Amino acid sequence: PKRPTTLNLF
Amino acid sequence: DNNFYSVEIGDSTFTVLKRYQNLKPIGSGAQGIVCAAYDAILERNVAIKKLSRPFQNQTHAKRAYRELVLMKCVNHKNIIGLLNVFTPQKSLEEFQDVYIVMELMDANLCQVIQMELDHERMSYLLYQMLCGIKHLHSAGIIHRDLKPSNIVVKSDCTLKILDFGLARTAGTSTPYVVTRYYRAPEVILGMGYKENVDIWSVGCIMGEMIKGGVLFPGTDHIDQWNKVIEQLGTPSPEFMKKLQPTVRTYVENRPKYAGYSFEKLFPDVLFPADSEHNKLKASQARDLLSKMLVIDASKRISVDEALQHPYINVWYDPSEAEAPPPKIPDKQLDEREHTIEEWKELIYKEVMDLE
């Protein structure tokens, strides 16, 4: 279960 | 020619270090307008909160110095990072305006709540929220005022906390300080607060996140109450008899309620499809919400309970969960009153160290 490294604020 | 310079941002002036230019504004904090800027030197984006003559008031001065100190002694990768203080004036004589230079997060919750999240993302954001929260808690400090407009995230999915005018140890020891919606009943119906007040917010915030909109809205401070117990349900007699009589009279008078079950409160139709192996279940977040969105302040979850919790522990890193509390030099404590002027000193005093 990997921590996410992106977040989208499009 | 000297160390500074001014720019006319609307009906405001920023006089600030040449090293910082190109100021757009960005929002107001508890009591200062804040401005986005370029750091010439560091060659990197900053925030600058200016607080106009904060010493003008027992309100201002108190809840400003707080920030000062707090900001400084604070040390955790989930709080916004202070990068500079200053004042242009010559001395206590001349003194008035402070500036605070901080890191510039990409955005803030308001419009994270907007998109639909994968469990993991949602969870992570929460995760961190709490870890930061844990931080000041671990130092006796309570934020008192967490909201979308107070949480900031970075496009890698880092997340931090803001503004420390509000933060302190328990009480009561200040009426309509906190933001209407995320007011916890022990506040709504001013009974006095303890540190798992912060948990409540997290609930709404999370709720809001899942919900799409404010969890308990409410048109006026009083109408709030209803909204809470509409969805959550009329609290126990055992709760009641703790309220002040004056107040309870009314509360009891407010019509009885079952409230909904968290499931109907938050159906799946809102959640995303689920994880690989569980822990990240819809039921589980519900089960979180369930232990945070609790009308009773005393029958509520802790943060270390919130971090034990299944939906959260999946990312559990103790070097994030349990690093040292910050150190507050105890000459300062978030309560004691001072003079019309005594304050002006303290600040300039506290500013002069930092800069």
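Since chain A takes its numbers from Swiss-Prot, the residues it shows come out as 158-167.
Each Cβ is built from the backbone N, Cα and C atoms, and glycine gets one as well.
DSSP classifies A:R160 (mutagenesis position) as coil under the three-state reduction. On its own chain, A:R160 (mutagenesis position) has no residue at least 6 apart in sequence with a Cβ closer than 8 Å to its own Cβ. Where Swiss-Prot documents A:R160 to G as a mutagenesis experiment, the accompanying text is: Abolishes MAPK9 interaction.
Among the mutagenesis results in Swiss-Prot, A:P161 to G has the note: Abolishes MAPK9 interaction. The residue drawn here is the original one.
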Packing count at A:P161 (mutagenesis position) (other Cβ atoms within 10 Å of its Cβ): 14
